[PDB]
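Chemist: First the structure, which I've put down as structure tokens, then a few questions once you've had a look.
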Amino acid sequence: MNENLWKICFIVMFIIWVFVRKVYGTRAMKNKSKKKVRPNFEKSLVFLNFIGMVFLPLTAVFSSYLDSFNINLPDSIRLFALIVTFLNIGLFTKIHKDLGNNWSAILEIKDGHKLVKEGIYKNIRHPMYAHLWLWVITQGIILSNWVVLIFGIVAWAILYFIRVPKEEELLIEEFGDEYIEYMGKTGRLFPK
Ligand SMILES: Nc1ncnc2c1ncn2[C@@H]1O[C@H](CSCC[C@H](N)C(=O)O)[C@@H](O)[C@H]1O
């Protein structure tokens, strides 16, 4: 109930959410790049979310600035998020482990890149995104603030929406038919 509390909660899930990536990422950044794509652009699109995921909500916690925009939400609906975010971080570490040396945020195609249909990736390509999709939906409700809610959602949806079709096109360049088959056998976010 205490508001100062939820902040302490989130800044943890976050702190750990970040830890999960900081671990798996530096591991796959030690693998050299082959072809990148419009990276000077994606970088910004990312950094755009970087506001949405981190810079922005960090300041719904460590600062009172955004206070007037928060949603005055009942504790019931907030916990519902806190649960799901938990499940998320699992899924994250699931996904993120399933991916490993292939991951980047910029559309890299890595030197030894191997296409993975096998993991949480069977029946879902871009699970990670679907994760992120949730991530932004949840953290707004958890933090119960409209800006942190509304903004974050947008900045992703965009990056998402203009991101994915190049990504798919890109993977098709490299893997050719193996990817077209894949998409037939998979959905983008939910399965089937
Ligand atoms: N199905 C796949 N198998 C292996 N690498 C993939 C992949 N889909 C995307 N990638 C790589 O992953 C990087 C983006 S990370 C995003 C991965 C996936 N879209 C997800 O959200 O779960 C891109 O550089 C792309 O080269």
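Method on record in the header is X-ray crystallography, 3.4 Å.
Each Cβ is built from the backbone N, Cα and C atoms, and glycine gets one as well.
According to Swiss-Prot:
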{"type": "BINDING", "residues": "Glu108, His113, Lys114, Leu115, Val116, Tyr121, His126, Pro127, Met128, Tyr129, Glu167", "note": "S-adenosyl-L-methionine binding site"}
{"type": "MUTAGEN", "residues": "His113 to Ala", "note": "Abolishes FTA methylation"}
{"type": "MUTAGEN", "residues": "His126 to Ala", "note": "Abolishes FTA methylation"}
{"type": "MUTAGEN", "residues": "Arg163 to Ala", "note": "Abolishes FTA methylation"}
{"type": "BINDING", "residues": "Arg163", "note": "substrate binding site"}
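How buried are these features, and what lies next to them?
Modeler: Annotation note: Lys114 (S-adenosyl-L-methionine binding site) sits in a coil segment as assigned by DSSP.
A simple way to gauge crowding: the CB of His113 (mutagenesis position) has 18 other CB atoms within 10 angstroms, across all the protein chains here.
All protein chains included, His126 (mutagenesis position) registers 20 other Cβ atoms within 10 Å of its own Cβ. In the three-state DSSP classification, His126 (mutagenesis position) falls within coil.
Around the Cβ of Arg163 (mutagenesis position), 19 further Cβ atoms fall within 10 Å across all displayed protein chains.
Secondary structure from DSSP puts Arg163 (mutagenesis position) in a helix.
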Chemist: Considering the binding-site residues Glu108, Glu167, which residue's Cβ sits among the greatest number of other Cβ atoms within 10 Å?
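Modeler: It comes out as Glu108.
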